[PDB]
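Notes follow once the structure below has been shown.
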Amino acid sequence: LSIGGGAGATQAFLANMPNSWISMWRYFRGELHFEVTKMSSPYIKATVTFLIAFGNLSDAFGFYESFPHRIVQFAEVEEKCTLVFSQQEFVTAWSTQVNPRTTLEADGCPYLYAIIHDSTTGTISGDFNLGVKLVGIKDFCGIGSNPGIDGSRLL
Amino acid sequence: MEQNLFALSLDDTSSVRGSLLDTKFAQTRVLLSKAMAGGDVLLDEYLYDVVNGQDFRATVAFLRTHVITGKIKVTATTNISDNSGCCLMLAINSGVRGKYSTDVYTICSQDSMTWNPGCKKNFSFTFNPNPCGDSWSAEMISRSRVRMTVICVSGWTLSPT
Amino acid sequence: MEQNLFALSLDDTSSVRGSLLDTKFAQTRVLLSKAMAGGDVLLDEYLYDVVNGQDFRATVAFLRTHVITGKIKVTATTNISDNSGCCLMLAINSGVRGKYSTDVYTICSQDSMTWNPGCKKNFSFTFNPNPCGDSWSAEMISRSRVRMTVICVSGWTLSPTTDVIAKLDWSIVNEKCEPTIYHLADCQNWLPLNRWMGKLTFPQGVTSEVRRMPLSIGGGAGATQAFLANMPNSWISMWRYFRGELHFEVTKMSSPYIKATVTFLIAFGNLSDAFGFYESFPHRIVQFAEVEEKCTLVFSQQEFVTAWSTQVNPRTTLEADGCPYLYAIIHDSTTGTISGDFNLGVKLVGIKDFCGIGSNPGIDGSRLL
Amino acid sequence: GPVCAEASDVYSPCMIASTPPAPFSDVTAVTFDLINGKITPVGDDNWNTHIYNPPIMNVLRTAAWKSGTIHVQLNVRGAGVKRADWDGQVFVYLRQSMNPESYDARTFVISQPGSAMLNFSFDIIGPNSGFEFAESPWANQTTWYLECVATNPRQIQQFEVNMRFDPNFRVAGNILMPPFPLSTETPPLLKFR
Amino acid sequence: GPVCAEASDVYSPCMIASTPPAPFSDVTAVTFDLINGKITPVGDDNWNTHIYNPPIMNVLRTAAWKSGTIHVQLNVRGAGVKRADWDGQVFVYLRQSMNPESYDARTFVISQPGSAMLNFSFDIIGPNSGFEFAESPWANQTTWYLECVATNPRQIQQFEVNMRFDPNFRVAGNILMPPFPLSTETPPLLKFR
Amino acid sequence: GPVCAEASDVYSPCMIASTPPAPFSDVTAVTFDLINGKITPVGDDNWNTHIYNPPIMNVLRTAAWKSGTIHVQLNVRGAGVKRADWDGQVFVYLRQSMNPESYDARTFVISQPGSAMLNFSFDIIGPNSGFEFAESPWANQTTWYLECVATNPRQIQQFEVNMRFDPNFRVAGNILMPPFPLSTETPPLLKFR
């Protein structure tokens, strides 16, 4: 959720104008909007669940479902699904961009989580791809000017 | 400051209410074979045991409430490609004795639920563990040995990958 | 039947509410030695860690709620025989660094709670973990490393037969969490300092007893080759001179068996220890019922002619001192049918109608009491 | 110009650091942690690190959360040298974290034969409700280190840091610290006899 | 005068260029393209060209259209030299296009024995609705090159460009760029051992 | 002081004059006619007189009547000299007419080892309705000559005049001029090879 500086790439980061611009502030917050698209054949069925949580979370956790979340299924045709995360899912603003060499547990900024609720499946070999794009921030709030920090985490 | 404690918000006997988030007290993971023509027993287990691992908002309050007032909502999640069929069933029963029949006709006499993950993505319903009362506790269905079951009624018309 | 799930009672963000039963999220067991005269550290631990073992109705929801809306209610349980005294304290602080001072004056600057299990059975209060917000999460106080502490301020006036323990009932009560920020406004309606004043000790016998406390609480409190100071006290040191209505919370930490009448008043330093006519100066006489534990002292503006220096130089003779002093004199004589001391906890909680005068250049350390 | 503006206010000294004694001639620097009161030279170079206890300094390391602006005056004193020989310089770098990526906040460079002073001011603004807990791993908050470097450590004798709180400052929350070692001012003339 | 004004704000470094190593003694200069982040020395003179990636720098070359004012602080560091020997100078030229006809925007000249800094600010104003697409051949729009020259490249060691966005700045439109090479800050002391 | 104010705006160069080549060592000066764009050295001393054609310069000699204020920035560049040897100085005289009686308008004196710059501004106010036709024999109107002199013509290499129009400026009336000789800027480095 620290989309500052831009996205990853070997020995260099690439960034559009917007993202590059929000990097202008140190910390920030506001209502998050998201547009998750299904890019796999409607044959590849799978139920994914989203939520905001922190990094220290184990991969074998399991009780994600105790945190406030949204469950997403896809009808044979439905293509887009909008995710809204109100101000109540963040206690306080967070750093726009954090240092790349930061352990996953030392990270103190929220994360958008995507967990498989049940299990992906199909009668045809294939993958269940999902496009996640942060479209905008409602009631944005930029805090102080950001000195900067070269590059950013890689995903 | 100090205060008298005998009379505090401590002798609460009321049943768990709230959102389906503070109400979620159990999440069980049940697997399906890559092939099962019929009569397969996907998972059988005493109802009360479905909580063993679990630890959700409602879990804790579930056990510690002497008298529950609401039905249990069980919701299954599972979808398969349009070109494939299959039929599952979840059925609860008040009790069981000896080497019982796991057949379909045997379990769907009491509260049951049947469906096809091929056309209807996720299925769910509400039941009442105490078939002759209007109340029931965690310790209840544990002692009266309420058994719930999951079976495959008809195989996959086509095998998933 | 089947149903759409994206829109269900699943994206609930609301803070935990309910009875003190569904609100109890932590129960910590803290022990007491069969003997501990003072300054003992009963138990120190990061706030967030108080939940480690715990598993109550509210526990689970406590961690998984992104934003809590209610204060935390901590309740201690512990009683001891009428013929014995003792004084405990639970104090939370926003953070800690390095080998910190576990002393009393250091921790009670922020939200704290003091009491005597000898006369008041169980003590509790509500605090706000986020001192500058109105919200806070479980993950919050875990990262910002909020440390809470438990200390013994005055020993047992008499030793119990066995070691004892006091339980804690951490709950998230339904109260609005409010901030407590310090401004630099020279004139303030009310400013809290919770700066400790000292552990007064009155030995038995008809000994002529008197104690002085510097009203020049600048720089901080004493310590060998170094001064220790909390944020508040450290902050008021920002001004040269000051004044306003003084509030004080004097607690009894000795067994209710140790009876003694103490009299307070504001006076200067040059006063002799064999004076006697203190009682001609405006004062307040304090007795303690078998159970009464706290007594509030208020000194209005009329007890000070003009503002006074926040902090004065340590190497200043007691007679050359020109700043008021809070006095504690024995009116009659401390007494008891059991060997023990009549300890008194004096803490300056706040200044009503504060008035800070000019910026203070500073001055290293401060008098030692 | 040849006239000098009136420069007022109270600016109690907080952190002072002297350059290594002779014959150390290499270029060396020092880093000040303006918010927590910790000084650290570059390598194992011998500097004279002193942390004072002004009422202001104190509040900084005893106050968990802080928000507002800080006024700073850095003074550079040098050891007497024939003017026309001076080659010293001072590169002061204001930054949020020494981690090599993070870029400078502000950047100064001055070459004053003898000694000079430069006043600047940063803004402590945080994520909470405007407060930034000095280096807390919560929102991966920073602090404010001010790294000063000297070209010729022989001509530049010391870096003095003076800071004043701006009236808009506010803080809440106490951080339990260890007793504070009594540190007095050493500028009076080094007089003995 | 002898007192120094408070000079605040955040001014992250963007472009830095060092003068050719010895024995190059001729007069040489360098040109900065403040809006696109491209540095180019005069001839085939060996300079040390580095382009950093401050949040600010980034937006400049990733934003097609931009309108507002820009604050700049140019710093000049020099290699230690006996003061009374300094003959260096720096002629900074702010201009819209290097095409020989086009006349300077602003013109500066300074001779600071040791090192100095000069702050100035230009206004990016364009034909669209007030926006000027950096060098687009549409309205034959320009950019803003800042050419700095050094008298004695031996005494003047480097030109540092710091720039801050003024609050009235606005931009719209993204220009697809190639991945940005990771460029970190080299000022920490060149310490090895 | 050691920090420098932000000095903005556009100040296109108008008139530039270089001091005579060696071995001319006597004291010499030059006079600028700020309003008509005519440069004239003292005697038959060899200076390098160049008149540029900024949009601003142009209007000045093509506009008969003019009223308002003018901003000026005079820059002095000098040829590299060991600092501790500099004895140069510059006496700039702003005046209405060279006729010996007429007294100076404003008077400046500066001695900057290396090179400096001084900004000042006069007010073109006339008898018509506030307009002053540059040197018209009507109300025996004047103009504005700015005479600059150099102590040591060897250390001081040139006088550069930059001027910006203040927004309150207004002009009316055209004066037929002869075609304007194309005059380009010669500051780029005198690079050949």
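Since chain D takes its numbers from Swiss-Prot, the residues it shows come out as 834-1026.
The backbone N, Cα and C atoms fix where each Cβ goes, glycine too.
For D:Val942 to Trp, Swiss-Prot lists a mutagenesis experiment annotated as follows: Loss of capsid assembly. What Swiss-Prot notes for the published mutagenesis of D:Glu980 to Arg is this: Complete loss of capsid assembly. Experimental mutagenesis at this site is recorded by Swiss-Prot as D:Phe1025 to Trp, annotated: Strongly reduces the efficiency of RNA packaging. No effect on particle assembly. The mutagenesis experiment D:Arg1026 to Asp is recorded by Swiss-Prot, whose note states: Complete loss of capsid assembly.
A separation of roughly 12 Å, to the nearest angstrom, links the Cα atoms of D:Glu980 (mutagenesis position) and D:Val942 (mutagenesis position).
In the structure shown, across all protein chains, D:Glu980 is the one of the mutagenesis positions D:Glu980, D:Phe1025 with the greatest number of other Cβ atoms within 10 Å. A distance of 40 Å separates the Cα atom of D:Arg1026 (mutagenesis position) from that of D:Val942 (mutagenesis position).
Sequence-distant contacts of D:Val942 (mutagenesis position), defined as residues of its own chain at least six apart whose C-beta falls under 8 angstroms from its C-beta, comprise D:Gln922, D:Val923, D:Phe924, D:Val925. Proximity to chain E, taken as a Cβ less than 8 Å from one of its Cβ atoms, holds for D:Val942 among the mutagenesis positions D:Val942, D:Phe1025, D:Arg1026. In the structure as shown, the Cβ atom of D:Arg1026 (mutagenesis position) sits within 10 Å of 2 other Cβ atoms. Classification of D:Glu980 (mutagenesis position) by DSSP places it within a strand. DSSP classifies D:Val942 (mutagenesis position) as strand under the three-state reduction.
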